[PDB]
Amino acid sequence: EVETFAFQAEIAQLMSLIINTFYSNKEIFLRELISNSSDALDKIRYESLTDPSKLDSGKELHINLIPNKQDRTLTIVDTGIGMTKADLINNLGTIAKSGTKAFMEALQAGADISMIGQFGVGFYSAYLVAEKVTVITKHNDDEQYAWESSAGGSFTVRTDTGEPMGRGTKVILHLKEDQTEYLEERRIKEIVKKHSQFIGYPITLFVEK
Ligand SMILES: O=C(c1ccc(O)cc1)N1CCOCC1
Ligand SMILES: [Mg+2]
């Protein structure tokens, strides 16, 4: 049971702009994804302060970065609050329509693609490096879903029967052939140190055999 959905026109436009604009500073995608993860983790931590049972789906609050050169994927896993199916369909928890309007106006006026996170649509910077993005997520109030999109104006949602996550969000970046630098340990470490120094959760970079 796979459901296919059209992006809102303004979100298809943002994705196209991201894909088609010449812009060399692509490494900011990782900062934006880690930032989203940090915000998701903040959310569950806040809930947990008045209801400890909120962490029954897992107490550890962290971010893992998992490169796989065989599959040409980079995976960003967090144990944050996760997303319900509704929030996944509603632009992965963002106010993407108004965010994209503001970002576009900022760009027309001299901002650049690196400032995307100030407009609350940083998720979509994944498409600077990924030909396809898969998002697996689990929220305490819903089941585990997989969202997926190779852009082109549509995404799919299905119940995920894969490995259960407990709680949180996993973003799997199926990288463009020319973007495999972001599987290399030294490159990922450099990006993290440069851009994510003040993220208040452990970020563990996995190594490959
Ligand atoms: O799970 C996520 C999430 C995590 C990481 C991403 O890259 C995108 C969404 N979110 C739900 C809580 O509100 C923030 C978004
Ligand atoms: Mg913020």
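Residues displayed in chain A correspond, in order, to Swiss-Prot positions 16-224.
The header says X-ray crystallography, 1.6 Å.
Note: Cβ is positioned from N, Cα and C throughout, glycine not excepted.
If you draw a 10 Å sphere around the CB of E47 (mutagenesis position), it holds 20 other CB atoms from the protein chains shown. Looking at Swiss-Prot, you'll find the mutagenesis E47 to A noted as follows: Strong ATP-binding. Strong interaction with HSF1, HIF1A, ERBB2, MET, KEAP1 and RHOBTB2. No effect on interaction with TSC1.
Applying an 8 A CB threshold to same-chain residues 6+ apart, the list for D93 (mutagenesis position) reads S52, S53, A55, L56, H77, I78, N79, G183, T184, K185, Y216. Secondary structure at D93 (mutagenesis position), taken from DSSP and collapsed to helix, strand or coil, is strand. Looking at Swiss-Prot, you'll find the mutagenesis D93 to A noted as follows: Impaired ATP-binding. Strong interaction with HIF1A, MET, KEAP1 and RHOBTB2. Loss of interaction with HSF1 and ERBB2. Los of interaction with TSC1.
Record note (Swiss-Prot) on the mutagenesis of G97 to D: Abolishes ATPase activity.
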Note to self: I'd like the Cβ neighbour count for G97 (mutagenesis position), meaning other Cβ atoms within 10 Å of its Cβ, all protein chains included.
What the structure shows: 28
Check: How many whole Å apart are the CA atoms of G97 (mutagenesis position) and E47 (mutagenesis position)?
Finding: 16
